[PDB]
Amino acid sequence: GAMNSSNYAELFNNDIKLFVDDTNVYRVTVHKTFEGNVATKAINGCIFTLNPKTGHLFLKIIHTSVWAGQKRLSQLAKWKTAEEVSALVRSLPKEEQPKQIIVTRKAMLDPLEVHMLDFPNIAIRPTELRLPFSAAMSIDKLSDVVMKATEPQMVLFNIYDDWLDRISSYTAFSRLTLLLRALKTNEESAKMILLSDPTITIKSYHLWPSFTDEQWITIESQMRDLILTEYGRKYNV
Amino acid sequence: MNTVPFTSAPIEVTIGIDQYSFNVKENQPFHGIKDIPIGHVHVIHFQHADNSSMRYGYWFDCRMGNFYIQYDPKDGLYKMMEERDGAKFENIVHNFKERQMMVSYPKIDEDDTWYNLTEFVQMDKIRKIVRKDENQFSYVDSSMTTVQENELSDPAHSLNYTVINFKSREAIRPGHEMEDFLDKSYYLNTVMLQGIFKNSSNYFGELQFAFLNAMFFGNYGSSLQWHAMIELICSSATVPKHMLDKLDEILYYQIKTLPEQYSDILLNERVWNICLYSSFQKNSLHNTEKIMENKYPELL
Ligand SMILES: CN(CCO)C(=O)Cc1ccccc1
């Protein structure tokens, strides 16, 4: 059934599963026309498909050409997402295919179920968690590859960098969701925290800075403060 | 005008014949129903006074044999049987008629209700939904499950309605996933009409039979089938105009006949609101929408 706080540890067991977030698939800027009407301009988007146990992120870039001449784009985006996730699964060897796919938005359920009819044993599940995966386009290296794409493209990253050498996938997922929650609540501050110190760099093959274990504790603390701070400034508490 | 005699009525029972019903007291001198219109299927159905659980009954067509009812005290129900001796049967009926021990099928002349509810229903198709080939009539009751219900457990006692499943490979062409799910025309017209039912008359016949079993027996799987067959049409952008016009007539008379106090359980809010107000055919069911709005505006 639905994934929530009670069954959170299931994310890190040895049954292959993927989260799918479609928030950033169909992206637009809204603008005024010469006649004073409003119109949209699509920009490149992405499907965020993540193995929470391994950190494997299959980042399928959605190029604006896929929308050309199409109607009802917000509806189409869900079906395109489902089509691409299904194609990804079919591309994986049998022993790498997920046993569950958890969608972050319930409107993905029927589109993904229909595209996955060929896989009756893969469970398609919603979640009651409010996961911050929309903030993926606040990770500079991910946003850069999406905006630079000139055609449809899949790009592969471990979203945990090398953290699993030192911590468990529960702890890694908790760090990731804390970072993304912070970037989603106050992107400027969050990035200030992450890069405030010139001496700590991001390896060419990584997404996040190379913090020591102790620096991660300090960082994680600064992110939780931010999420509480902003929550006050928002609610006046 | 044909007759279904009763040997006797040993237990108190409410007896239905089509849309009519009457009470028979324990051991009341009752010997059947006469003047049954020829040309339609009919249903004779039963609810015991002492256990309103289990409505049950028999679909039959008097053109297909001479049928009678006899209570079985071992199995505890009124059973339909066929009498093969034509002269015995005619003589039994004539005696019961002469003593005025039969109720008369009470059809008002102006009234086309039963025709309108059974227009496309044919005994031969009933007998493929309800499999019991040694009888010419078909038993149905409140508890019988459908083949689809059994896939999600005695196969011999099942209602073999055509399985309709909107999220199934049958409904969805590879590569037309969004198209076929959002517009079910290919599933309606190619898979179901051309492929399985062969024509819309047989489709409507099954839809009407499903409704009648839902209404007369409170058969839940039949109600599911009736709504699924409605929704498949309403969710198709491309439906022949004559089918839409006929559907509107079919549903109008079903909603007209439905007991007011059973609408809560017999009518699925999501399907009807979708069909009348969101679907491709939201504007094609004028008679049905008008009776629904005037008779069940709460459901909507
Ligand atoms: C692809 N690489 C290096 C590129 O970041 C991996 O780290 C493994 C992997 C496989 C498949 C998806 C994501 C990650």
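Don't overthink the numbers, they just go from 1 along the chain as shown.
Cβ atoms are placed via backbone N, Cα and C, with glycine included.
Long-range C-beta contacts of A:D21 (mutagenesis position), restricted to its own chain and to partners at least six residues apart, with a cutoff below 8 Å, comprise A:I47, A:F48, A:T49, A:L50, A:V103, A:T104, A:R105, A:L131, A:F133, A:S134, A:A136. Among the mutagenesis entries in Swiss-Prot is A:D21 to N (Swiss-Prot position 1853), noted as: Reduced growth at 30 degrees Celsius. Strongly reduced growth at 16 degrees Celsius.
Using a 10 Å Cβ-Cβ cutoff, A:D22 (mutagenesis position) registers 28 neighbours. Among the sequence features in Swiss-Prot, the mutagenesis site A:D22 to N (Swiss-Prot position 1854) is noted as follows: Reduced growth at 30 degrees Celsius. Strongly reduced growth at 16 degrees Celsius.
Here Swiss-Prot notes a mutagenesis experiment, A:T23 to A (Swiss-Prot position 1855), with the remark: Reduced growth at 30 degrees Celsius. Strongly reduced growth at 16 degrees Celsius. A C-beta separation below 8 Å, combined with a sequence spacing of at least six in one chain, links A:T23 (mutagenesis position) to A:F48, A:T104, A:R105, A:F133, A:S134. Secondary structure at A:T23 (mutagenesis position), as computed by DSSP, is coil.
The mutagenesis experiment A:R105 to K (Swiss-Prot position 1937) is recorded by Swiss-Prot, whose note states: Severely impaired growth. Reduced growth at 30 degrees Celsius. Strongly reduced growth at 16 degrees Celsius. For the recorded site, A:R105 (mutagenesis position), the DSSP three-state label reads coil. Counting Cβ atoms from all protein chains shown, A:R105 (mutagenesis position) has 17 others lying within 10 Å of its own Cβ.
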